[PDB]
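Some notes on the structure that comes next.
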Amino acid sequence: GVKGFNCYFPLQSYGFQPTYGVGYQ
């Protein structure tokens, strides 16, 4: 939780399963 919108993690912002993990980052 860092001051500003730049603390969110990738693993927690890109799903995990092959259903969404195969999307576009």
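Numbers in chain A come straight from Swiss-Prot, and the residues shown are 482-506, in order.
Per deposition record, solution NMR.
Placed from the backbone N, Cα and C atoms, the Cβ positions cover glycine too.
Database features, via Swiss-Prot:
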MUTAGEN   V483 to A  Increased resistance to neutralizing antibodies
VARIANT   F486 to P  In strain: Omicron/XBB.1.5, Omicron/EG.5.1
VARIANT   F486 to V  In strain: Omicron/BA.4, Omicron/BA.5, Omicron/BQ.1.1
VARIANT   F490 to S  In strain: Lambda/C.37, Omicron/BQ.1.1, Omicron/XBB.1.5, Omicron/EG.5.1
MUTAGEN   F490 to L  Increased resistance to neutralizing antibodies and human covalescent sera neutralization
MUTAGEN   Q493 to Y  Reduced host ACE2-binding affinity in vitro
VARIANT   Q493 to R  In strain: Omicron/BA.1, Omicron/BA.2, Omicron/BA.2.12.1
MUTAGEN   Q493 to N  Reduced host ACE2-binding affinity in vitro
VARIANT   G496 to S  In strain: Omicron/BA.1
VARIANT   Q498 to R  In strain: Omicron/BA.1, Omicron/BA.2, Omicron/BA.2.12.1, Omicron/BA.2.75, Omicron/BA.4, Omicron/BA.5, Omicron/BQ.1.1, Omicron/XBB.1.5, Omicron/EG.5.1
VARIANT   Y505 to H  In strain: Omicron/BA.1, Omicron/BA.2, Omicron/BA.2.12.1, Omicron/BA.2.75, Omicron/BA.4, Omicron/BA.5, Omicron/BQ.1.1, Omicron/XBB.1.5, Omicron/EG.5.1
Shortest C-alpha distance to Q498 (variant position) - which of the recorded positions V483, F486, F490, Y505: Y505
Residue among variant positions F486, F490, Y505 with least C-beta crowding, 10 angstrom cut-off: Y505
Alpha-carbon spacing, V483 (mutagenesis position) to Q493 (mutagenesis position), which is rounded to whole Å: 15
Surrounding CB atoms that lie within 10 Å of the CB of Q498 (variant position), all protein chains: 7
Number of Cβ atoms other than its own within 10 Å, given for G496 (variant position): 12
